[PDB]
Amino acid sequence: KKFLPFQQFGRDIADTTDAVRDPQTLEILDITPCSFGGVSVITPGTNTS
Amino acid sequence: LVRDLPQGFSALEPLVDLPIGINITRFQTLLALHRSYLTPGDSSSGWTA
Amino acid sequence: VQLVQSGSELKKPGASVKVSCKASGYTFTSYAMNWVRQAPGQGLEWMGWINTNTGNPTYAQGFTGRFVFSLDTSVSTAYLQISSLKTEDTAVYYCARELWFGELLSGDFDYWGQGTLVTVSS
Amino acid sequence: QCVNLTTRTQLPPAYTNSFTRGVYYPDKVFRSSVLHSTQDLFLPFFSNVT
Amino acid sequence: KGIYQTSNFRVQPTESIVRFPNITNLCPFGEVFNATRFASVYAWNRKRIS
Ligand SMILES: *[C@@H]1O[C@H](CO)[C@@H](O[C@@H]2O[C@H](CO)[C@@H](O)[C@H](O)[C@H]2NC(C)=O)[C@H](O)[C@H]1NC(C)=O
Ligand SMILES: *[C@@H]1O[C@H](CO)[C@@H](O)[C@H](O)[C@H]1NC(C)=O
Ligand SMILES: *[C@@H]1O[C@H](CO)[C@@H](O)[C@H](O)[C@H]1NC(C)=O
Ligand SMILES: *[C@@H]1O[C@H](CO)[C@@H](O)[C@H](O)[C@H]1NC(C)=O
């Protein structure tokens, strides 16, 4: 994602940062949240085991 | 083109921000002036557009 | 920018006809209106121009009286009216667009219409 | 020093149509493949321009 | 016996990185805080710090 020289970091439809400029190397880096998900537990009941 | 404003669409990038704090109510533009040997006279009339 | 005119017509000699000209796609009051004719087999003849702001016509030589220029603003359609038609008036009339520069006009004809073919015969 | 310009024809200006011009970037935010609404000063479409 | 949604997992960050521009010179705060004379309210001074 090329950036025009006037503009700082961008945004998405969720109002979160997605791309940013480095303040030293003046390069463009993408930001993505790391892995996450739900936790579900399989149990045969508290009576069996 | 020749003599008219063209038909099309364009997006204007910002150029510079000028914090001046002054009050502006009127404005005027600056134009050039051509003087040569085909325009005799004084400085008030010896010119071409 | 389109310049559509009225269709062709046939008329007996001695009567009077009116030719319209509709303009679109551009601001009518900004540019003046010029008229030109072309008899079949020869070149272009210019009878004059009419201002689109004040509506004043300016006829050339030999076209005074018989030729009438008139405009309007709301409908924004030019008109050409010729009275006492005879055999030599058989020609096609073209509308010529000329931008308003002042009391002296230039020679830039940028846009033309499709023309209206009239024919005076018995 | 100042000098007044002579031999110039004083004439009224004219008008023409601005075909969807005057659109600028409203902010310094990069966006891609999204229809974004805004409320700011803009040139209205098909306006008279002197 | 059955399925139950309990909580959520996430990758904890390993460290932290701070990105700041290459700059070393200090702002002259004492120029405006220890100035010899101050302008009036109706003619208030405006100075740029950058
Ligand atoms: C050019 O002409 C103008 C007049 O059209 C001169 O305007 C002066 O305007 C001030 C206030 O706007 C008046 O107090 C002066 O009396 C005007 N001058 C005169 C001579 O009437 C303007 O000075 C002219 N430029 C130069 C360089 O003389
Ligand atoms: C476990 O289930 C059996 C029947 O499947 C039942 O008889 C027994 O009482 C249960 N255990 C407990 C601790 O309730
Ligand atoms: C700027 O000058 C005009 C000229 O009379 C005045 O009406 C206006 O109040 C001033 N201030 C602003 C903020 O426009
Ligand atoms: C532009 O001006 C012309 C004549 O002055 C008028 O007919 C037209 O409606 C105007 N258009 C707009 C968008 O103001």
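What you see of chain E is 310-359, where the numbers are those given in Swiss-Prot.
How was it done? The header gives electron microscopy, 3.5 Å.
Cβ coordinates are placed from backbone N, Cα and C, and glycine is handled just like the others.
According to Swiss-Prot, the mutagenesis experiment E:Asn331 to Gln carries this note: Reduced viral infectivity. In the structure as shown, the Cβ atom of E:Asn331 (mutagenesis position) sits within 10 Å of 6 other Cβ atoms.
For the natural variant E:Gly339 to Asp, Swiss-Prot gives this note: In strain: Omicron/BA.1, Omicron/BA.2, Omicron/BA.2.12.1, Omicron/BA.4, Omicron/BA.5, Omicron/BQ.1.1. The structure shown keeps the original residue. Sequence-distant contacts of E:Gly339 (variant position), defined by Cβ-Cβ distance under 8 angstroms and a gap of at least six in the same chain, do not exist.
Annotation of the natural variant E:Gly339 to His in Swiss-Prot: In strain: Omicron/BA.2.75, Omicron/XBB.1.5, Omicron/EG.5.1. Following the DSSP three-state reduction, the secondary structure of E:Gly339 (variant position) is helix.
In Swiss-Prot, a published mutagenesis experiment is listed as E:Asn343 to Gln, annotated Reduced viral infectivity.
For the natural variant E:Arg346 to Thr, Swiss-Prot gives this note: In strain: Omicron/BQ.1.1, Omicron/XBB.1.5, Omicron/EG.5.1. The structure shown keeps the original residue. A 10 Å cutoff on Cβ-Cβ distances gives E:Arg346 (variant position) a total of 5 other Cβ atoms nearby, all chains included.
Annotation of the natural variant E:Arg346 to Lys in Swiss-Prot: In strain: Mu/B.1.621. According to DSSP, E:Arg346 (variant position) is assigned to coil rather than to any helix or strand.
The subset of recorded positions E:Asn331, E:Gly339, E:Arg346 lying near chain A, with Cβ atoms under 8 Å apart, consists of E:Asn331.
E:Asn343 (mutagenesis position) sits 28 Å from E:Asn331 (mutagenesis position), counting Cα to Cα. The Cβ of E:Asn343 (mutagenesis position) has 8 other Cβ atoms within 10 Å, all protein chains considered.
Taking the C-alpha positions, the distance from E:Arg346 (variant position) to E:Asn331 (mutagenesis position) comes to 34 Å.
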